[PDB]
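J.: Supplied in structure tokens, the structure appears directly below.
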Amino acid sequence: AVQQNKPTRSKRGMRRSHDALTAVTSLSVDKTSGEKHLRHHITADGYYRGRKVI
Amino acid sequence: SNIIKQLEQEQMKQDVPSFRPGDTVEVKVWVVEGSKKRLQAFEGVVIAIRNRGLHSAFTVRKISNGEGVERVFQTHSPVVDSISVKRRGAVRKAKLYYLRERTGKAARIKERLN
Amino acid sequence: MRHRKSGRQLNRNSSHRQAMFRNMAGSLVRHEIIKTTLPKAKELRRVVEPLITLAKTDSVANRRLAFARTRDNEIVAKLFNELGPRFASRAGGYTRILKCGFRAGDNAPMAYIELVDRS
Amino acid sequence: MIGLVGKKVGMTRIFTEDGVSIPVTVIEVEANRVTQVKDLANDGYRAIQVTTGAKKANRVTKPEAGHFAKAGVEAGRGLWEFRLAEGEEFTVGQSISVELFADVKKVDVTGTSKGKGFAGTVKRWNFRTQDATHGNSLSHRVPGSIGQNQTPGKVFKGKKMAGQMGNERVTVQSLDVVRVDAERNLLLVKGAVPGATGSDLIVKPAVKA
Amino acid sequence: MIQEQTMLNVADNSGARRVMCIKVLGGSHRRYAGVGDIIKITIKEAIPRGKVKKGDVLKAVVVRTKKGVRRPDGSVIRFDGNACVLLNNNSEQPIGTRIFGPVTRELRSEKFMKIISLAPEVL
RNA sequence: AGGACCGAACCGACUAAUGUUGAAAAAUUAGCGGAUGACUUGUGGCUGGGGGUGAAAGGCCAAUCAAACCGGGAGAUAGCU
RNA sequence: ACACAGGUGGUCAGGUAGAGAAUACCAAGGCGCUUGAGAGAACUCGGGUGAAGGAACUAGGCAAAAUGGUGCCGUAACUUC
RNA sequence: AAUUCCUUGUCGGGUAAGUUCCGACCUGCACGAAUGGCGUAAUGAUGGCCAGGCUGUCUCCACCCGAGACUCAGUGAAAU
RNA sequence: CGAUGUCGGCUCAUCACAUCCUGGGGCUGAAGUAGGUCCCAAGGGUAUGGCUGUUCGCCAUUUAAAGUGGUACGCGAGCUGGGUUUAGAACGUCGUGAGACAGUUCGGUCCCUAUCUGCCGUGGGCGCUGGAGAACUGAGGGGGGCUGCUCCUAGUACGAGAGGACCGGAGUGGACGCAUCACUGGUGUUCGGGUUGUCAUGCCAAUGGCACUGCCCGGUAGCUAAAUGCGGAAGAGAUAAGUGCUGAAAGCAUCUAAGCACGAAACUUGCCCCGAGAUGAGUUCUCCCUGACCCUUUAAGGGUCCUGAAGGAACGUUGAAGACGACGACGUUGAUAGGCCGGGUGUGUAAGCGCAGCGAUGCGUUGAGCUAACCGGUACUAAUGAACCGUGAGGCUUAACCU
Ligand SMILES: [Mg+2]
Ligand SMILES: [Mg+2]
Ligand SMILES: [Mg+2]
Ligand SMILES: [Mg+2]
Ligand SMILES: [Mg+2]
Ligand SMILES: [Mg+2]
Ligand SMILES: [Mg+2]
Ligand SMILES: [Mg+2]
Ligand SMILES: [Mg+2]
Ligand SMILES: [Mg+2]
Ligand SMILES: [Mg+2]
Ligand SMILES: [Mg+2]
Ligand SMILES: [Mg+2]
Ligand SMILES: [Mg+2]
Ligand SMILES: [Mg+2]
Ligand SMILES: [Mg+2]
Ligand SMILES: [Mg+2]
Ligand SMILES: [Mg+2]
Ligand SMILES: [Mg+2]
Ligand SMILES: [Mg+2]
Ligand SMILES: [Mg+2]
Ligand SMILES: [Mg+2]
Ligand SMILES: [Mg+2]
Ligand SMILES: [Mg+2]
Ligand SMILES: [Mg+2]
Ligand SMILES: [Mg+2]
Ligand SMILES: [Mg+2]
Ligand SMILES: [Mg+2]
Ligand SMILES: [Mg+2]
Ligand SMILES: [Mg+2]
Ligand SMILES: [Mg+2]
Ligand SMILES: [Mg+2]
Ligand SMILES: [Mg+2]
Ligand SMILES: [Mg+2]
Ligand SMILES: [Mg+2]
Ligand SMILES: [Mg+2]
Ligand SMILES: [Mg+2]
Ligand SMILES: [Mg+2]
Ligand SMILES: [Mg+2]
Ligand SMILES: [Mg+2]
Ligand SMILES: [Mg+2]
Ligand SMILES: [Mg+2]
Ligand SMILES: [Mg+2]
Ligand SMILES: [Mg+2]
Ligand SMILES: [Mg+2]
Ligand SMILES: [Mg+2]
Ligand SMILES: [Mg+2]
Ligand SMILES: [Mg+2]
Ligand SMILES: [Mg+2]
Ligand SMILES: [Mg+2]
Ligand SMILES: [Mg+2]
Ligand SMILES: [Mg+2]
Ligand SMILES: [Mg+2]
Ligand SMILES: [Mg+2]
Ligand SMILES: [Mg+2]
Ligand SMILES: [Mg+2]
Ligand SMILES: [Mg+2]
Ligand SMILES: [Mg+2]
Ligand SMILES: [Mg+2]
Ligand SMILES: [Mg+2]
Ligand SMILES: [Mg+2]
Ligand SMILES: [Mg+2]
Ligand SMILES: [Mg+2]
Ligand SMILES: [Mg+2]
Ligand SMILES: [Mg+2]
Ligand SMILES: [Mg+2]
Ligand SMILES: [Mg+2]
Ligand SMILES: [Mg+2]
Ligand SMILES: [Mg+2]
Ligand SMILES: [Mg+2]
Ligand SMILES: [Mg+2]
Ligand SMILES: [Mg+2]
Ligand SMILES: [Mg+2]
Ligand SMILES: [Mg+2]
Ligand SMILES: [Mg+2]
Ligand SMILES: [Mg+2]
Ligand SMILES: [Mg+2]
Ligand SMILES: [Mg+2]
Ligand SMILES: [Mg+2]
Ligand SMILES: [Mg+2]
Ligand SMILES: [Mg+2]
Ligand SMILES: [Mg+2]
Ligand SMILES: [Mg+2]
Ligand SMILES: [Mg+2]
């Protein structure tokens, strides 16, 4: 099963339109550390909801 | 459920005896031959028991006229009136399905003395 | 199909999944905190918390069963000595899952699973 | 006729003195309250909408809260609608009960079935399967052919193949009612109703009987 | 659940012991035969001197089934073998004068009153 | 003792399935036959193209054989595309 | 042609079972075979089980399923014995 | 008949039913005696038929265990 | 012919009517059942086996009936390779011979990850003229439409008799589909137990690993069929063949030219489902922000500050929802998931101890121990305070009303 006519750049772009990326809606800030981390995840130092775990 | 467990108790029978698998059991079953009702006796070994509450059942196997017959009875069904134990046996299982490929002097169960 | 079922294959057979979970539970008991993928950290709770409730009642049969499950005397001894009285007041909840982020080699989610009474 | 909305709880059996174990699917039909009555003058038809159950005050939205407050009804878990016939009238604040089916013998039950996901042709349309041996290769459960060669040379619309099977609204008619418990708000219907336990079902009087 | 090519024992004393079912009566695409369902069989193993011989084709009824019958209350009555009773192609009446083994109450009818009476036990 | 038997190494490839822009330009798994003899294998040598060899299939002769490969006649000829 | 599921001659031969270099588990010793994680649709491949019938499927018992070892009684037609 | 177009030649056996199988009839299109004929103990990864057991081959499929297929991160072709 | 792959078989169907059954009717040398012929009618259904590679065909037994043909003698980028049709070999025949035989016999590689149309299903964007959350009207489209047997009517009508009714009701079943797991069973390599070989835990005991889940015995939930509930309609409108009423052209007659009525599983509704992108973009109950500034291009204009609502989106716990999307429930004002308590179910008297027996082993503690997906509860843990998107009263013309 192979193609019979060469597709176009328009069709290629239409197909790739749904292949885009979605960025992060917003970031979270720790109450005491003031950093920026992902939602429900820990920071790069070991802070989560103000407490220290590392 | 909290409603199923209440709807399945208004029909459950409280006069059910305790019988283990592999014991000689007597069952009286209602039979309606036309317009009159009578009782029929079914005596045999219990090779399987399935406890599910109202949906509980037990199997009885017996040799009749040279042919083996197995029959499942619903424990809490009004068609069954009396269940009695004539001889209690000792087995190390709960499903005696090896009594179907075996008959005669090899299919004798011991007696449980308690 | 998968309806009302439980358990996760994790692209492994039973003989591999049981051994991996046993090793992970032993490491978690030994170190009080480990880092692993989120599904593994979630499935390890169902193996470790019953193992802690078993140690909550000290006896010979319980220790024998724990040894059968873990194959680590140095782990079962600690589980029955320290974790037992430590979690004797908690009605479950012997683990705490904290998301770590992702990974470089496969970009899989990562998380730290530890004991609630660690620090 | 005016139907009601209930919640499926499970299947069980009921014994009769004759020695019959009738299957039954218990349906819990709580006090079904009225939310709005639609007349022929404004909406163009005679109907009535019904609310069942209760919902969180922190979860019910403001438009729903206002719509319920217009009638004077607590926030339920959904809204259904039933058409009306001649001689049938209601108000906005009524709360119908399960006693409406006291003199009803056969009912129709409508509900969403259980989703089986993306199912194969054999499971979806009761197709047959080719031989698993004698030389077969990679075509043990395939549907096979779909059309004819270059006449028409396409695929007819409505062909039976793989796809979604379940999660759809199905109606089973002429189910016999066994018992009505007004105190416990329970309806006993013989047979099997579509949908798993906890689903919402619509029970109506039989349209044909 | 009796179908074609099924091997059955014989309950009556017409001179047959092993029979093979070839058709099931009742309609089109009829594949399963329970108790009281008329089928057609051929004779594969027969006694030397009996009312029938080997190779005969005739109707029969099912009195025992390993699959078993199902009572309305759910009580299923099974057996340990599949046995049948011979009949006549025209009159559909039994040939032998005895019925070995027990039978089931789901068989009694105006057409089979001569089987339950001869059976030593009825379930 | 046996061109004896069952059955491993070893040799071979009868059936099925996978694969067939394959892990592989003939393989993999489950089975299979011979397996002390007309057996198999290592090393070395010899037999060559109208010729060699061939328990003989038009089979093999360096993944190519109803006449091997390289160079030359040669830009053979082509009423053919 | 590849860090290729292929081919390549000789030697050493451990333990428990076991007739044995077959097979299972192991010691000395060597490896997890250079992309992983996640959910657990149709469908493909390697498999396991199965209510009653048991070749009715099919060109065809193809495939699949089934016995399968030691000791002992005993074993037909036919025969170049 | 490994040979017979007419042919599914006729009879018998097996099957409830047998253009396949076996034993006979000979009307051998077009067997035949060392480009050998008849039979034949043992043997065949040989051709055909029947039987016992055996089973998802099927009646009619159902569930489960793993590898792919599905999503994410990286590398990244092809026939046309 | 710089390739359109071929007979038969399996799965998959679709259309047609010169119809096999069901439906209605006319004639009959149609007394009745059962029949023969013809007209209308395609809504539904239309068999299993032995032989052969075979379609076809013969036979056995059913069926209400076992239709005729087209679709590249339908369908090999769906399957099969039995035959036909390559290279091997043989028989019969011909040819002195290499060889030939739609004469026969044994064996003999069927590749393709779908680019476009099509189809089965699931989504993102935008629009429907302020936005958002819900319930619907239903233009239109799709699914189904089959029938046997027994009894009553009635051994009545009919017939000198065997024989045996039309119409109309009741009941039970076969094939088909939808739904479900309460019951009957399968699976259940996540539960329990028996047992063989071997290794290991310092050793006995007790366990773990491997040998298809090592081989097995039962089995929770879930999924299932062989299991159990349901459906095929009743009825209405307009009709074909057909039967008619009144009634002239044609003083009669005449179903028709005016007019009226009956009439089939054919058609539209009626039963179920999808469904306003039905751009002709629909209807209804609700909710939401009623702040100021300047600039040329004077307008459906551009920009600034403040404001960020209803609601939605995102992350997380997740689901009897699901390929990814999507949908549903919950998120500290909470039972959403995990864990825990109790119960239930399943497996089947756990380990240890003591006693009896030289011993294997049995007995009491003990229906004990264990118990996945089940139920009723429990915040013990994880679902965070936030942030983001989405705005700030909604164009022109005309008709009615109020100013
Ligand atoms: Mg082209
Ligand atoms: Mg894309
Ligand atoms: Mg769950
Ligand atoms: Mg993977
Ligand atoms: Mg294993
Ligand atoms: Mg689902
Ligand atoms: Mg089939
Ligand atoms: Mg092949
Ligand atoms: Mg295959
Ligand atoms: Mg192939
Ligand atoms: Mg094609
Ligand atoms: Mg030899
Ligand atoms: Mg060779
Ligand atoms: Mg070969
Ligand atoms: Mg091999
Ligand atoms: Mg071999
Ligand atoms: Mg040998
Ligand atoms: Mg050499
Ligand atoms: Mg040469
Ligand atoms: Mg030369
Ligand atoms: Mg040749
Ligand atoms: Mg070569
Ligand atoms: Mg060659
Ligand atoms: Mg030459
Ligand atoms: Mg020259
Ligand atoms: Mg040239
Ligand atoms: Mg490599
Ligand atoms: Mg290599
Ligand atoms: Mg050794
Ligand atoms: Mg799978
Ligand atoms: Mg198997
Ligand atoms: Mg087995
Ligand atoms: Mg089976
Ligand atoms: Mg079993
Ligand atoms: Mg069986
Ligand atoms: Mg058999
Ligand atoms: Mg056959
Ligand atoms: Mg056939
Ligand atoms: Mg075989
Ligand atoms: Mg001869
Ligand atoms: Mg011939
Ligand atoms: Mg003959
Ligand atoms: Mg002959
Ligand atoms: Mg001659
Ligand atoms: Mg000759
Ligand atoms: Mg001659
Ligand atoms: Mg001579
Ligand atoms: Mg000669
Ligand atoms: Mg010769
Ligand atoms: Mg056989
Ligand atoms: Mg992918
Ligand atoms: Mg390229
Ligand atoms: Mg051509
Ligand atoms: Mg071309
Ligand atoms: Mg060709
Ligand atoms: Mg016609
Ligand atoms: Mg039509
Ligand atoms: Mg119609
Ligand atoms: Mg046969
Ligand atoms: Mg064709
Ligand atoms: Mg073809
Ligand atoms: Mg094509
Ligand atoms: Mg061939
Ligand atoms: Mg030819
Ligand atoms: Mg000729
Ligand atoms: Mg494909
Ligand atoms: Mg959309
Ligand atoms: Mg069930
Ligand atoms: Mg249950
Ligand atoms: Mg079971
Ligand atoms: Mg099992
Ligand atoms: Mg089950
Ligand atoms: Mg062991
Ligand atoms: Mg020991
Ligand atoms: Mg090991
Ligand atoms: Mg007149
Ligand atoms: Mg007139
Ligand atoms: Mg009808
Ligand atoms: Mg219990
Ligand atoms: Mg004991
Ligand atoms: Mg134990
Ligand atoms: Mg004990
Ligand atoms: Mg006791
Ligand atoms: Mg418990």
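The header says electron microscopy, 3.1 Å.
Cβ from N, Cα, C; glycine included.
Swiss-Prot lists E:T97 to A among its mutagenesis entries, and the accompanying note reads: Reduced RsfS binding. In Swiss-Prot, a published mutagenesis experiment is listed as E:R98 to A, annotated Reduced RsfS binding. One entry in Swiss-Prot concerns the mutagenesis experiment E:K114 to A. Its note says: Reduced RsfS binding. Quoted from Swiss-Prot, the note attached to the mutagenesis of E:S117 to A states: No change in RsfS binding.
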J.: Could you state the CA-to-CA distance between E:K114 (mutagenesis position) and E:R98 (mutagenesis position) to the nearest Å?
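T.: It is 10 Å, counting Cα to Cα.
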J.: Restricting to the same chain and to sequence separations of six or more, state which residues have a Cβ under 8 Å from that of E:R98 (mutagenesis position).
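T.: The answer is E:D12, E:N13, E:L118.
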J.: Tally every other Cβ atom lying within 10 Å of the Cβ atom of E:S117 (mutagenesis position).
T.: 10
J.: Non-local Cβ contacts of E:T97 (mutagenesis position) (under 8 Å, 6 or more apart, same chain)?
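T.: Same-chain residues close to E:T97 (mutagenesis position) (Cβ under 8 Å, separated by 6 or more) are E:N13, E:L118.
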J.: Near E:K114 (mutagenesis position), how many other Cβ atoms are within 10 Å of its Cβ?
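T.: Cβ-Cβ neighbours of E:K114 (mutagenesis position) within 10 Å number 12.
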J.: So, in DSSP terms, is E:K114 (mutagenesis position) helix, strand, or coil?
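T.: The three-state answer is helix.
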